[PDB]
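Undergrad: This is the structure, below, for whatever I ask next.
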Amino acid sequence: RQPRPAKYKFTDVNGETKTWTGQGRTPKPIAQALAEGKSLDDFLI
């Protein structure tokens, strides 16, 4: 839920683009990657 969140590159569910690891809104693209059980570390920067 709320793990030590660092800086990363991703696109929010609204089309934004900031640091994200496990915020809340699971953007469609990231949703698939995260839904698989993997963290943002895969798409980190």
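Here chain A follows Swiss-Prot for its numbers: 90-134, in order, are the residues you see.
Positions of Cβ are set from backbone N, Cα and C atoms, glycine also.
Below, the features straight out of Swiss-Prot:
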{"type": "MUTAGEN", "residues": "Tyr97 to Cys", "note": "Partial loss of repressor function when overexpressed in the absence of hns"}
{"type": "MUTAGEN", "residues": "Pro116 to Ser", "note": "Partial loss of repressor function when overexpressed in the absence of hns"}
{"type": "MUTAGEN", "residues": "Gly126 to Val", "note": "Higher RNA chaperone activity than wild-type, decreased ability to bind structured RNA"}
Undergrad: Which one is it: of the mutagenesis positions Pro116, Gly126, which Cβ has the fewest other Cβ atoms within 10 Å in this structure?
TA: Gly126
Undergrad: Measuring Cα to Cα, how far is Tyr97 (mutagenesis position) from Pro116 (mutagenesis position) in Å?
TA: 15
